[PDB]
Amino acid sequence: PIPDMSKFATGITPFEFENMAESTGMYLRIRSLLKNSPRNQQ
Amino acid sequence: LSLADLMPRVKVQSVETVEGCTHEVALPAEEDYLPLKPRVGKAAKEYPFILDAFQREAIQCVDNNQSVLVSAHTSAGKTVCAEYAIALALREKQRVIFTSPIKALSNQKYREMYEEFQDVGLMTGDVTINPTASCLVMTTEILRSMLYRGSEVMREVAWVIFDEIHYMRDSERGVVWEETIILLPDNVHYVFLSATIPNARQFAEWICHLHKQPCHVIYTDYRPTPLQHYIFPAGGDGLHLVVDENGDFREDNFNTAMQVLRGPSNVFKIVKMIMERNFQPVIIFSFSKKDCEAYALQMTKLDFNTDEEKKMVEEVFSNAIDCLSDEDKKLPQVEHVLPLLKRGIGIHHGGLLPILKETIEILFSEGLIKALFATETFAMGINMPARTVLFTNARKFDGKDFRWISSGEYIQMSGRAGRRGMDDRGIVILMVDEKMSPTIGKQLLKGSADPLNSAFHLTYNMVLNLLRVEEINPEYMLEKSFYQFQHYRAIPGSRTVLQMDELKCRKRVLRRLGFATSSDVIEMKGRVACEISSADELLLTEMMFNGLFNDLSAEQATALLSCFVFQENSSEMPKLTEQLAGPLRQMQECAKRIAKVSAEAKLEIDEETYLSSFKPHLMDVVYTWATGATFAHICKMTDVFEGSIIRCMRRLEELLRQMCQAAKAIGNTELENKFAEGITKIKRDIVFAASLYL
Ligand SMILES: Nc1ncnc2c1ncn2[C@@H]1O[C@H](COP(=O)(O)OP(=O)(O)O)[C@@H](O)[C@H]1O
Ligand SMILES: [Mg+2]
Ligand SMILES: [Mg+2]
């Protein structure tokens, strides 16, 4: 029923991987500060 | 009158299970029901706890490679089922997609899944990470874009997981959501995760009708932590139990609560009572950003944190904003929240700087915030429950009238009480400031969740893209929408295909304006509209082809485009220099003509209303931002919340990317470079600071 993906791709600009990035390490840095929090102790 | 040629042929089979969950399966009526078979091989994933009955049942569906809707309370552990599908997909060297309705939630889910599977990526309208990952977390808008563009990323996808499908309507992604389900190939299988909904069977029947395969329904009302519901009448001194652990309404205590009748200070009293009784952590739900900030500031007399907890807050807070520039660290909102957080008092609403909202989420999720004053959106956050949930008001305003909150809203918010493991009970407290009957009180506190109803409607981008693609047409998506399926089931025997009249009128507009030929073949102008989804694709393309953007600088165009993504209905109009009021008048003239064409095409539309939807209250804010001002500066130019400014800026950046693709579709490198320059001029600093979850 649904045409193949190739038919959706013809006649339109392709999908682009926009706003590329890499892990800032922020979360794991914040996580280390929270070793003995009320939730980590319980 | 347009009658359907082929109607749904679906039957539902009940499947007996051990106590504690319901199992049904919708399947093609012509096929024989085949029970599921035991897992062949090892479990794709193992857990360090005993799975509940409904989880085992859902997991067996995945082991048999059959789609499943899991409808259960948030807290029952639906994510376990998604984790098994991801694990199985990676073991089989397949790709799997996990979609959320909101970008903020996708960021949280990316962290959760990355910490569990590592081989995870993220794709939103604000960031792309590890796009070759086996497991891709993304928003439903991204998935729609990949499908309409035939992205090869979809060829290896074996499983798609839709999270929180009951929230798609409120999230604004109601149409996008059904489009992705309708456009996915039939070889893909699904895990739908939903809150408890009364029409789960209906949804599975639709999926079965759509993809000609069985779709299971695993449903349970199970709550690992039982709740107790109290009413705190205005002026009263204590709490009145109105629904006990077993779900029995207490009509005696209810009237006794109304007896006390027959609110800043009241909020402080009740909160203080909660803290003295060790009912914290507490989430205080208010349906207004301002109420959240006011109530929070009334708690400044109190201090909930230990010295060791203050240090943790301070350290986390400084590490979080350390990514900001020294100019943005000094923003008033930044300096205003930290004294609260140190005292265990938090705030969470859309008006907040995203970096602070994420900081507050992480703090509350780790127990460093004992009293969080939040709007309804916080209930959709992942793994952030409390011991107590407090409702400051039983009524809200849905842009129409003061109505009591629905049972579904109460269930969604009240369901964040009760932390599994450390709470034996969950406490829910409903503040009531006026008279209310036992009937509606029982409906509110004991009524069932709201049904999941289709939000599908036609859009020009949808119609044009389906005209464009060969071997499919707009009529196909209409007949296969859940909106159409709900009609079939609500009125048995009816074959009328709804929305056809609207489809014809909308195509007349497209013809009369050169988007498509009389024979419904798409023009190059239409292919430009196919690139624009987040805003009025018709008007923006007409503006492009009339040249409105050619005489504008990047800053002017960027500022003018803010009128297409700004959505606040209670702001004061600023004064615009001719550099902005000029382009604004050109856009409005064009909008008038489209309104005229639409009316003549026999679409219901009001010219003034249509012109009013393009709100220019931030044109100057955006213009000055694009010309290099600081965020602190532009906040002084408006009463709009800082977080609402950033939300508009982020949707503006998303629209600009679509305008680049629009110009690119006709090789108009002039506008492409112009729209791209606007992006470069707004994508900086706290407004586009990275998510703390990355
Ligand atoms: N069967 C279970 N037994 C014990 N704990 C569970 C079970 N299922 C889930 N959990 C835990 O409960 C917490 C919340 O579950 P979650 O998956 O967020 O529920 P949902 O996402 O369906 O609301 C998680 O910390 C999870 O580890
Ligand atoms: Mg029911
Ligand atoms: Mg077509």
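Here chain B follows Swiss-Prot for its numbers: 90-351, 370-600, 842-1042, in order, are the residues you see.
Method of determination (from the header): X-ray crystallography, 2.2 Å.
Every residue, even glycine, has its Cβ placed from backbone N, Cα and C.
Listed in Swiss-Prot:
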- B:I139, B:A161, B:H162, B:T163, B:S164, B:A165, B:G166, B:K167, B:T168: ATP binding site (BINDING)
- B:148-304: domain 'Helicase ATP-binding' (DOMAIN)
- B:405-577: domain 'Helicase C-terminal' (DOMAIN)
- B:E253 to Q: Abolishes RNA helicase activity (MUTAGEN)
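Structure with Swiss-Prot features highlighted.
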residue	record	DSSP class
B:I139	ATP binding site	coil
B:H162	ATP binding site	coil
B:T168	ATP binding site	helix
B:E253	mutagenesis position	coil
What does the Cα distance in Å come to between B:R351 and B:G370, when 18 residues between them are unmodelled? 18
Rounded to the nearest angstrom, how far is the Cα of B:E253 (mutagenesis position) from the Cα of B:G166 (ATP binding site)? 13
What's the CA-CA gap between B:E253 (mutagenesis position) and B:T168 (ATP binding site) in angstrom, rounded? 10
Are there residues of the same chain, six or more positions away from B:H162 (ATP binding site), whose CB falls under 8 angstroms from its CB, and which are they? B:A284, B:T285, B:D310, B:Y311, B:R312, B:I518, B:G522
Any same-chain residues 6+ apart from B:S164 (ATP binding site) with CB under 8 Å of its CB? Would you list them in sequence order, or say none? B:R312, B:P313, B:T314, B:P492, B:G522, B:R523, B:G525, B:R527
Spatial neighbours, same chain, of B:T168 (ATP binding site) - Cβ under 8 Å, 6+ residues apart: B:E201, B:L282, B:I489
Where the record says B:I139, B:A161, B:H162, B:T163, B:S164, B:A165, B:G166, B:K167, B:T168 bind ATP, what is the longest distance in Å from one Cα to another among those residues? 18
